[PDB]
There are 2 protein chains.
Amino acid sequence: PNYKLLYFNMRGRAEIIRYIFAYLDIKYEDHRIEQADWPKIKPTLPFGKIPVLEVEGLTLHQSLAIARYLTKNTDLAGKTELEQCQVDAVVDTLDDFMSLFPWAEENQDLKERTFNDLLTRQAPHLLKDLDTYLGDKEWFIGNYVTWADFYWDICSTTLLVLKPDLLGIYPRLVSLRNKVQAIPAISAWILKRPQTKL
Amino acid sequence: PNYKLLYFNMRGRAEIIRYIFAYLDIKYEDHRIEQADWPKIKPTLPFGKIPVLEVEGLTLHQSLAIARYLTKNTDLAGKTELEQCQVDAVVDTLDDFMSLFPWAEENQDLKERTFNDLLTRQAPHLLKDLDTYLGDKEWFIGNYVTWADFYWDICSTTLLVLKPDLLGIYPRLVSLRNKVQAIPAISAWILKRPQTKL
Ligand SMILES: N[C@@H](CCC(=O)N[C@@H](CS)C(=O)NCC(=O)O)C(=O)O
Ligand SMILES: N[C@@H](CCC(=O)N[C@@H](CS)C(=O)NCC(=O)O)C(=O)O
Ligand SMILES: [Mg+2]
Ligand SMILES: [Mg+2]
């Protein structure tokens, strides 16, 4: 159909949707909002947040709800209902952590304090658990890629911008990034996407 | 098959799973752990958090992933893939907001100030968006109940503990929670469940 993605000019919370469109070879409009235009756009959206995805005029919201929609009936979702649950759960574990960062906090001293606590004290526990769950499997679920693996590439890319040595203990998690990035459609998207900090 | 739900003796993040089991008439073990026994249990769980659900020898985690698993192929999920997206999205919008509350904060002055700000300043924006989305529909999605409606009853029950007058000006949201509570399986569970603050 006709797809229009609306987000800021960032990877951020839209990037999972962008990976899925690339992987499934689905054409879409990648509409990027400049910051100064956001007050104009915000009241037009159902819950006042981005990303949203318009599908033939119907506006969907919530990045992970949308990602899950786009992967319905594909192997990327998980091949069984139990595996779909495992995929969903890894995604929400990652998203829970990323959602703790006070990205819009105005007080920079409090913002940095929270970022530091998250990156220094809390992140090692997440990483240990992700690495234990992955084990020596090829991908999070087993022997095939799912959108949870995509979400790890995306989240880790941003965490690495914030803390460049983040993955220094976990080469299996690095190998997982490398495997996702080597998928030809993903590799091509990474080469062509706008270079933004976040 | 030997469904065993592990959580604290609270509604909290297990309650959505408990509503779904009630509605679908699925027998399960509702295992509640006292705070004192949590330190020994925590390291045995792949991601160190509760709730978890034991299902066919697997330990599933993430309350909403588990809820989605239990509702797969039922009308509670949403009947079409677009409706499933809308259900998923309302649930994540609610969960995003409830996750802002610093439930585990030990500085009680800070906790109270944050709670009060959320309830006073932020909640009207969320509640307006939810009320507007519901409109005059019978249920969030339209003409049938979904687990998004359940999640509204669950979230709102705790919000009303925190601020009894909160829904005074949202009669449609009051009506929705009353409609959910009047579903016989939900009524039965509400009458049976342990009385806890949260
Ligand atoms: N869990 C939601 C979060 C949506 C969200 O909060 N998006 C931010 C931008 S990353 C936003 O729109 N913030 C409100 C604002 O800036 O007015 C999702 O993944 O879609
Ligand atoms: N988004 C997760 C959150 C899970 C979570 O954070 N659970 C808390 C209890 S409500 C926990 O286990 N905290 C860690 C601890 O208490 O050690 C879910 O809905 O399952
Ligand atoms: Mg979430
Ligand atoms: Mg009505």
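Here chain B follows Swiss-Prot for its numbers: 2-199, in order, are the residues you see.
Heads up, header says this was done by X-ray crystallography, 1.1 Å.
Including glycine, each Cβ sits where the backbone N, Cα and C put it.
Swiss-Prot has this to say about the protein:
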BINDING   B:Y8, B:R14, B:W39, B:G49, B:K50, B:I51, B:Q63, B:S64  glutathione binding site
DOMAIN    B:2-79  domain 'GST N-terminal'
DOMAIN    B:81-199  domain 'GST C-terminal'
MUTAGEN   B:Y8 to F  Moderate reduction of protein expression levels. Abolishes both prostaglandin D synthase and glutathione-conjugating activities
MUTAGEN   B:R14 to K  Moderate reduction of protein expression levels. Abolishes both prostaglandin D synthase and glutathione-conjugating activities
MUTAGEN   B:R14 to E  Moderate reduction of protein expression levels. Abolishes both prostaglandin D synthase and glutathione-conjugating activities
MUTAGEN   B:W104 to I  No significant effect on protein expression levels. Abolishes both prostaglandin D synthase and glutathione-conjugating activities
MUTAGEN   B:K112 to E  Significant reduction of protein expression levels. Significantly reduces prostaglandin D synthase and moderately reduces glutathione-conjugating activities
MUTAGEN   B:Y152 to F  Significant reduction of protein expression levels. Moderately reduces prostaglandin D synthase activity
MUTAGEN   B:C156 to Y  Significant reduction of protein expression levels. Abolishes prostaglandin D synthase and significantly reduces glutathione-conjugating activities
MUTAGEN   B:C156 to L  No significant effect on protein expression levels. Abolishes prostaglandin D synthase and significantly reduces glutathione-conjugating activities
MUTAGEN   B:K198 to E  Moderate reduction of protein expression levels. No significant effect on catalytic activities
MUTAGEN   B:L199 to F  Moderate reduction of protein expression levels. No significant effect on catalytic activities
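Overlay of Swiss-Prot annotations on the structure.
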residue	record	contacts (Cβ under 8 Å, 6+ apart)
B:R14	mutagenesis position	B:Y8, B:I51, B:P52, B:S64
B:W39	glutathione binding site	B:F9
B:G49	glutathione binding site	B:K43
B:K50	glutathione binding site	B:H62
B:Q63	glutathione binding site	B:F48
B:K112	mutagenesis position	B:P103, B:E106
B:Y152	mutagenesis position	B:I17, B:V91, B:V92, B:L95, B:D96
B:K198	mutagenesis position	B:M11, B:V162
- Taking chain A as the partner, extract the recorded positions from B:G49, B:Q63, B:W104, B:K112 whose Cβ is under 8 Å from a partner Cβ; order them by sequence and answer 'none' if none remain. B:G49, B:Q63
- Query: Which one of these mutagenesis positions has the most other Cβ atoms within 10 Å of its own Cβ: B:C156, B:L199?
  - Reply: B:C156
- Query: Which chain-mates of B:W104 (mutagenesis position) that are at least 6 residues away have a CB under 8 A from its CB, listed by sequence?
  - Reply: B:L199
- Query: Near ligand 2, which of the recorded positions B:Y8, B:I51, B:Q63, B:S64, B:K112 have CB less than 6 Å from any of its atoms?
  - Reply: B:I51, B:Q63, B:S64
- Item | B:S64 (glutathione binding site): tally of other CB atoms within 10 A of its CB | 25
- Where the record says B:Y8, B:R14, B:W39, B:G49, B:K50, B:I51, B:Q63, B:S64 bind glutathione, what is the longest distance in Å from one Cα to another among those residues? 18
- Across the domain 'GST N-terminal' (B:2-79), DSSP yields 34 helix, 18 strand, 26 coil
- Message: Per DSSP, what is the helix/strand/coil residue tally across the domain 'GST C-terminal' (B:81-199)?
- Response: 81 helix, 2 strand, 36 coil
- Note on the structure: Cβ contacts within 10 Å for B:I51 (glutathione binding site), all chains included, total 21
